[PDB]
Amino acid sequence: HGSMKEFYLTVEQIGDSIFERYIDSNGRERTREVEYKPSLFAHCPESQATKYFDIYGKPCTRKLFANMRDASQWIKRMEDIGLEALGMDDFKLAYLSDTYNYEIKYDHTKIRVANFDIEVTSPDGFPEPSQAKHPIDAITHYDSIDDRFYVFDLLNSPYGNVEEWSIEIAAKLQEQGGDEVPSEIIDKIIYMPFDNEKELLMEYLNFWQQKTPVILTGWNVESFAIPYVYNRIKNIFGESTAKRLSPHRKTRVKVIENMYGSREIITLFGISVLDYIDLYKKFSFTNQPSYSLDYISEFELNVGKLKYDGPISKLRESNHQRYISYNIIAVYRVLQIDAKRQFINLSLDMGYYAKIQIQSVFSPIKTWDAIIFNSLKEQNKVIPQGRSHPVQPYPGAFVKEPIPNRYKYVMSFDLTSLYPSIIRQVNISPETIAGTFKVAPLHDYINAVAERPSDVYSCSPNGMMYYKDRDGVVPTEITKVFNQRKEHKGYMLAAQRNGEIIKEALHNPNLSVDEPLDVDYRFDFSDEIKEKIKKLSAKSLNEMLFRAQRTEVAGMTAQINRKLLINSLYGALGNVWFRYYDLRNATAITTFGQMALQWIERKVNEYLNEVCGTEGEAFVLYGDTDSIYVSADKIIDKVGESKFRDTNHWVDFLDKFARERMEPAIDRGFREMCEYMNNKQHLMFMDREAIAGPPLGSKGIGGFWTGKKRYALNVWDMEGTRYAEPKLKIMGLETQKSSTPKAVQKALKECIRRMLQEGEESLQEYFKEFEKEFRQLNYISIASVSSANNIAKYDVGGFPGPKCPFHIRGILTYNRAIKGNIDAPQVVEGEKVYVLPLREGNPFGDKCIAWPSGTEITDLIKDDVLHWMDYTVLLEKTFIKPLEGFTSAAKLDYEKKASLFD
DNA sequence: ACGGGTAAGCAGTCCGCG
DNA sequence: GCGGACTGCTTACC
Ligand SMILES: Nc1ccn([C@H]2C[C@H](O)[C@@H](COP(=O)(O)OP(=O)(O)OP(=O)(O)O)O2)c(=O)n1
Ligand SMILES: [Ca+2]
Ligand SMILES: [Ca+2]
Ligand SMILES: [Ca+2]
């Protein structure tokens, strides 16, 4: 037996015992109960010397505890006295650290990941899990070990009796009277019909004991499915039987009970719930107009809506065959989405790295508390007691005020992982604080005028001095996560570059039948592959393109989420629930960044005045925290439309000017700033990102800024990737906002593409056609979106109260128009909503209306709102005002002037 | 309780203004 | 009868 080391699955604390589920050395799943004996520490005199020193070198003495409750009355007793009680007071983590004293290398094929969704017919409307009034009438449950979809289908219920489900009919196309259940899963569905609900649940509980999930997921499974099936079994069989959903027989019900409802969260000891919706909100870097599975599915996977007739509420009685097919597809849908985004994998990686419960990957603070503590166990150090602190504003990034205008030629540069780098460069840590110095005003450091803070320590322009010689835990531990990011980024950019090869190739689609190639898209297509691609068919290239984008999304996920974590350690230092919170360090970081950016603004202005020849002229037109945006018009003039054959030539050129002259200069400038602050290590690595301009010989303006955080740019090269066709990089404007209607986002963007690529005549032409045709766009397409908070607070007898938002006012008028009948869907406090304006003297008695997003409005009122919609207002408010924004800034009109020729 | 600050633009109210 | 300054709210950007 020359083989693998054990690895935990879950862990819990009940009283004076730890409940752990793990995978042993022969790969079998197990449970133990352990009366863990923890150790906390206390200071002692300089003399009682030993192993343990706090992070400041103050000696400490370790204390046996008999059990965990015994060590907790000690932490309370030490506060009753008023001395610091050191050590890790979350014992699940100490236990994990004690048991798994090594880099955990873990096998996912051995971890049970279950994915489920239920269906619960209600003619009452939305079925609150806290009550669970209504029968659970279908469950689908996918198990990653077995690799099967277990279907529990209830044929008999007070809401209707139905025929068994046919897997043959599910397989067939929609077009053949079937449900289009993906055939790569037909062979994996185990189907189980049932007499009656009781019999189905009892069988589901027995199924769960045999195949108890470790990671439990699915869509919206924390706030609906789990608590509904808990409360349901609890109402029908009793708590005892309900507690079966826990492998340890412990649940918690914490009440948190709306402004008037009964929403509880239910925790199942010994299971790690990773609600995919929470994973998606945290790790996907999107902001969506709706978070229904239909919606997100169609966004991530480009699959269809998933249609049907009648309202979902009467669906099981009318087409039970589809009701079940749809439940199965929903579960698979989440799998399809996880196969793209890979957030489960992320979570496992991250979680086993820190040695935490996996559901603690939602908490950067947990995540770092544990990494840091593991890193300090190692050197026999003892961690601080966490302290109460009052909350406190403090300053962040600098942002240059730009002159609103157009900018023909732009070229950007940005610093690598800024704040993480600053920590590394400066050696910022709880335990590396040397002292302070007398701080001169910020600009004196920017202008390289103020006295050198210190000769011996590493400094930040907020007055902090750090030990330059030793190693900080934080810097150390952030360097390890940064190095993993570097690598996954590499794969992702490669993947992106490889995709542009493929897109170029798609104007030579070679009339032929082939299969796609066999390459590893994380690495730069070696020349022989590149030559092979030039001969392939569309069918084939297209399959490679799609495979590349899945490889790149994979890498994006891994990369941007380590960026998230490290930037989140920075954040934690400004958050009072973090054991190492310190505004001294938070501000050392932001203030140094303020300086860094401004310092290099001054520099880049200097160098480009020297070499361009001119003097005291603005070359940096904008910048945000780590960014600079340099006007390259004068670098181009220096040649002209002389020997530039095509759009690519000057792009080749600039790429070359930046890489061969500017980044050398920039490195010189920052090396000098590091000498000034006497930092530990030079890590201000500013390289080039974007390269933007009109196509050659165009009327296109290349770029514009309206104000801070609001610009567009027509970009030909980004971080080394040369685009096949130019890509708009729009930051801040209305095209990028989830609040603005899809159709206008589309339109506003095509307008921008025209301003930037095909001057003023192109815009005005297209604008004319948007104005005429705008009125027959589908209403869902031209509605606004808003989050819906504090509805209750602005109610006041069915009507708008003092200071009531337009969108909240919208819901109130919905609530008035569906008043009475429970048939129609309710707007949920906190969710999102569509929003249309209404004309003068409409039947709804108000100037707009709102319904919950991702849906068609109720049929009840649909035909009325469609005919009372105010397109006039729609277009002025959401298209025109924004457009005037963009064109004012860039010195342009969208409508032909009063010619004076006339 | 459970990463951070910065900043834009929309709408509502309350006030000055022949 | 309406514009601007202030404020609450939403959603972007690092
Ligand atoms: N959610 C975020 C995003 C950014 N930032 C801060 C920390 C970043 O270091 C700094 C610069 O932002 P960037 O968006 O340019 O990201 P980075 O510089 O960290 O990494 P990179 O540009 O290599 O992707 O802004 C942050 O604190 N939190
Ligand atoms: Ca950066
Ligand atoms: Ca940046
Ligand atoms: Ca970069």
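These residue numbers are counts, starting from 1, taken along the chain as shown.
Even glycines carry a Cβ here, placed using N, Cα and C.
As recorded in Swiss-Prot, the features of this protein are as follows:
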BINDING   A:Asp414, A:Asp626  Mg(2+) 3 binding site
BINDING   A:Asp414, A:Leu415, A:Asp626  Mg(2+) 4 binding site
BINDING   A:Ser417, A:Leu418, A:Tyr419, A:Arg485, A:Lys563  substrate binding site
MUTAGEN   A:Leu418 to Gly or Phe (Swiss-Prot position 415)  Increased misinsertion, increased mismatch extension and inefficient proofreading
MUTAGEN   A:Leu418 to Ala or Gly (Swiss-Prot position 415)  Decreases base selectivity by several hundred fold
MUTAGEN   A:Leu418 to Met (Swiss-Prot position 415)  No effect on base selectivity
MUTAGEN   A:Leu564 to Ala (Swiss-Prot position 561)  No effect on the ability to recognize damaged DNA. Increase in probability of nucleotide incorporation
MUTAGEN   A:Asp717 to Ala (Swiss-Prot position 714)  Complete loss of viral replication
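The number of other CB atoms found within 10 A of the CB of A:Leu564 (mutagenesis position), across every protein chain shown, is 17. Taking a C-beta cut-off of under 8 angstroms and a sequence separation of 6 or more, A:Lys563 (substrate binding site) has the following same-chain neighbours: A:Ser417, A:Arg485. Of the candidate recorded positions, A:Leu564, A:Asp626, A:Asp717, the one lying closest to A:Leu418 (mutagenesis position) when CA atoms are compared is A:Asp626. Using Cα positions, the member of the recorded positions A:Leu415, A:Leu564, A:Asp717 nearest to A:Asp626 (Mg(2+) 3 binding site) is identified as A:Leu415. Non-local contacts of A:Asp717 (mutagenesis position) by the CB criterion (under 8 A, 6+ apart in sequence, same chain) comprise A:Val651, A:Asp655, A:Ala690, A:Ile691, A:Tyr723. Proximity of the recorded positions A:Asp414, A:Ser417, A:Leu418, A:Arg485, A:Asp626, A:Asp717 to ligand 3, judged by a Cβ distance under 6 angstroms to any of its atoms, singles out A:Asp414, A:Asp626 in sequence order.
Looking at the residues that bind substrate per the record, A:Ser417, A:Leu418, A:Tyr419, A:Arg485, A:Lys563, the two CA atoms farthest apart are separated by 14 Å. For ligand 2, the recorded positions lying close by, meaning a CB under 6 A from one of its atoms, are A:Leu418, A:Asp626; the full candidate list was A:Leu418, A:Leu564, A:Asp626, A:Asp717. Ligand 1 lies under 6 Å from the Cβ of the following recorded positions, listed in sequence order from A:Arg485, A:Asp626, A:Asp717: A:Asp626. A strand conformation is recorded for A:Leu415 (Mg(2+) 4 binding site) in the three-state DSSP classification.
Here the C-alpha separation of A:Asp414 (Mg(2+) 3 binding site) and A:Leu564 (mutagenesis position) works out to 17 Å.
Among the recorded positions A:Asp414, A:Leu415, A:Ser417, A:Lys563, A:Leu564, A:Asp717, residues whose Cβ is positioned under 6 Å from ligand 4 are identified as A:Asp414. Rounded to the nearest whole angstrom, the C-alpha distance between A:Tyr419 (substrate binding site) and A:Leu564 (mutagenesis position) is 11. You'll find the Cα of A:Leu564 (mutagenesis position) roughly 16 Å from the Cα of A:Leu415 (Mg(2+) 4 binding site). Other Cβ atoms within 10 Å of the Cβ of A:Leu415 (Mg(2+) 4 binding site) number 23 in total over all chains.
The record gives A:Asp414, A:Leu415, A:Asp626 for Mg(2+) 4. Within 8 Å of the mean position of their Cβ atoms, the other Cβ atoms in that chain belong to A:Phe413, A:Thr416, A:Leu418, A:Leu597, A:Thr625, A:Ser627, A:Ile628, A:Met686. Under the three-state DSSP scheme, A:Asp717 (mutagenesis position) falls in the strand class.
For the substrate site, the Cβ centre of A:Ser417, A:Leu418, A:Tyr419, A:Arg485, A:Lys563 serves as reference, and the other residues of the chain with Cβ at most 8 Å from it are A:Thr416, A:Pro420, A:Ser421, A:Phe482, A:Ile566, A:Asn567.
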